[PDB]
8 protein chains.
Amino acid sequence: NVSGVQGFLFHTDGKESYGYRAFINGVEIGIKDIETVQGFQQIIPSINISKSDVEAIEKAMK
Amino acid sequence: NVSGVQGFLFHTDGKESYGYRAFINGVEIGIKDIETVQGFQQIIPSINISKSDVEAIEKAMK
Amino acid sequence: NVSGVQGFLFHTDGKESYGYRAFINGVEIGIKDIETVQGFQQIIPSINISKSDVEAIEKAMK
Amino acid sequence: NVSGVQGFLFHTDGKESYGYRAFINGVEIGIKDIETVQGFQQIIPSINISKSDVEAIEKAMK
Amino acid sequence: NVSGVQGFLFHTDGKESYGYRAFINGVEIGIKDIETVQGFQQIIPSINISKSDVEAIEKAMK
Amino acid sequence: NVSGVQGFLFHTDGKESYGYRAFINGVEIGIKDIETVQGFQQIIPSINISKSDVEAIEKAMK
Amino acid sequence: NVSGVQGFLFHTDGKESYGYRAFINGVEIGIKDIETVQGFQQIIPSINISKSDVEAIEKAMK
Amino acid sequence: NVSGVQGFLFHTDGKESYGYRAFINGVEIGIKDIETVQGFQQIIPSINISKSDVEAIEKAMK
């Protein structure tokens, strides 16, 4: 890993979308633009997380 | 490495399910939705642990 | 290693079986169910240790 | 590893360019010349970040 | 890496055996049973050390 | 990396050449001889940096 | 490296042999038996060092 | 990794030789004999550095 970035993008394909978010070096952020999603997808994984599970993930990525 | 996540998903296929759980960076969580299970299966392993063995694993992961 | 687990399963195929055990991040545990053995075999090695040698291994894995 | 540089180049292809920027060993810089962009592209990744998302990434990389 | 064990087995094939010994995470132990030798041979190397050379190796591994 | 050296050579192919320079374990040096450039090219990357960008790179490689 | 040993065997093929020696985790030792040389050759490199250079190497491996 | 040696050999092929030198675990040494040069070439890189550039490299490796 040469990027200096550890984390992942997350979104849900279920009923109540929250858009795309990411953990970037242990900091959670919202992503506003699809360009940015595509850019980060070059260096970090992009996974699915249900809206109901986001809270628990945040606890673990705290 | 790049995901910023070390850990694993665990469940039992035995007669009394406890659903899916995970250790994520040393923190134990419940996972509510199968979307989230499949998301995390892209970046961390997913193993079987019997209901009777969860206690010892929880203690070892302390 | 993405699991956050270092260690191994151990058992003997000799006269006085002690079932399966494991070292998980330097903590020794008994394993009650074969499901759990199979699960851990996905992420950590599974080796043979004679009953007579368990005591010495415990000293080294202390 | 061998370069002594962890980080990435970022730019947007959107309507209002901010040129190329980089995080180099946790320090954010502007890059003035495309020669330098192509030089750094030999050793670190180069991704797209929208203008609207730069703020959050800057905060996360703090 | 994943085993949580760094070290090696040692023995001599010379005229006076000292059996099998091991350094396991910096701790020297005797191994009593060949089952255990073969178990550990799945995860750590197994080398020859003459009886006359064991002393110096023990000191170096201090 | 077995060399004990992290860094890179840099030069520009643009108007105002500054010759070859390098960062070697976070220390910037001028290189006087092409032999030395060729030698370091065996163990560290060699990239292009415009004269106008050298100042900003020095800030990040400080 | 799973052995827990870093170093090398050394000998000279020149006029004034000093037998085989080794650095084992920064400790210099003489090796008395060829069996031991063969054993260590399974886990660490074996190189040539002239008798005249041993003193300088010892300084660096101190 | 396994050798316990990080560094490199250096020499010039220019008109005034300084022989072979090495940085071995951050310590600069002279090498007297070509046997030793070839021994170390099995485990660490060997590069060219002009006589005029040795000073700057020595300072950088401080």
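Numbers in chain B track Swiss-Prot; the residues on display, in order, are 10-71.
According to its header, the structure was obtained by X-ray crystallography, 1.7 Å.
Note that Cβ sites are derived from N, Cα and C of the backbone, with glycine treated the same way.
What Swiss-Prot says about this protein:
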- B:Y29 to H: 190-fold decrease in enzymatic activity of PlyC holoenzyme (MUTAGEN)
- B:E37 to A, G, H, N, P or V: Complete loss of enzymatic activity of PlyC holoenzyme (MUTAGEN)
- B:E37 to D: No effect on enzymatic activity of PlyC holoenzyme (MUTAGEN)
- B:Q47 to A: No effect on catalytic activity of PlyC holoenzyme (MUTAGEN)
- B:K60 to H: Complete loss of enzymatic activity of PlyC holoenzyme (MUTAGEN)
> Given the mutagenesis positions B:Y29, B:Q47, B:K60, which one's Cα is the least distant from that of B:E37 (mutagenesis position)?
Replying inline: B:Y29
> Which three-state DSSP class does B:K60 (mutagenesis position) fall into?
Replying inline: helix
> Which number gives the other C-beta atoms within 10 angstroms of the C-beta of B:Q47 (mutagenesis position), all protein chains shown included?
Replying inline: 14
> In angstrom units, rounded to an integer, how far apart are the Cα atoms of B:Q47 (mutagenesis position) and B:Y29 (mutagenesis position)?
Replying inline: 11
>> If I take the alpha carbons of B:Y29 (mutagenesis position) and B:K60 (mutagenesis position), what is the distance between them in whole Å?
In response: 11
>> Most Cβ neighbours within 10 Å: which of the mutagenesis positions B:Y29, B:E37 is it?
In response: B:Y29
> Under 8 Å Cβ-Cβ to chain A, which of the mutagenesis positions B:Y29, B:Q47, B:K60?
Replying inline: B:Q47
